[PDB]
Amino acid sequence: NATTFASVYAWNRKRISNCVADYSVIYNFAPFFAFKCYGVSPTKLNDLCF
Amino acid sequence: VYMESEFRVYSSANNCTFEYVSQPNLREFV
Ligand SMILES: *[C@@H]1O[C@H](CO)[C@@H](O)[C@H](O)[C@H]1NC(C)=O
């Protein structure tokens with residue numbers, strides 16, 4: 001939901017920890033052009049822990 | 001301190017993988 005994203009050469013990174021990783025809120029945004037996952041499965045991503 | 005305007009305990013910054021905040025004659029600790 002950020003209003004401005006950084007450029008690709010100066011990409012900004014945020015750390016997510018000590019919270020409830022509810023990935024279901026991501027789907028409320030616009031339809032994603034690409035949602036390729038590697039290793040992890042988006043269907044049961046909430047079931048695993050990281 | 002000469003309030004508490006200096007934190008020269010550390011010299012630089014790094015990963016900073018974790019952060020936690022809470023409330024602070026004999027006080028034992030383990
Ligand atoms: C968050 O997304 C909504 C649309 O899903 C948008 O209307 C809103 O402006 C966004 N928030 C910010 C702070 O831009």
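Counting begins at 1 with the first residue displayed.
So this one's electron microscopy, 3.0 Å, going by the header.
The backbone N, Cα and C atoms fix where each Cβ goes, and this holds for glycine too.
Around the Cβ of A:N1 (mutagenesis position), the number of neighbouring Cβ atoms within 10 Å comes to 5. A:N1 (mutagenesis position) falls within neither a helix nor a strand when secondary structure is assigned with DSSP, and so counts as coil. Under its mutagenesis annotations, Swiss-Prot gives A:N1 to Q (Swiss-Prot position 343) the following note: Reduced viral infectivity.
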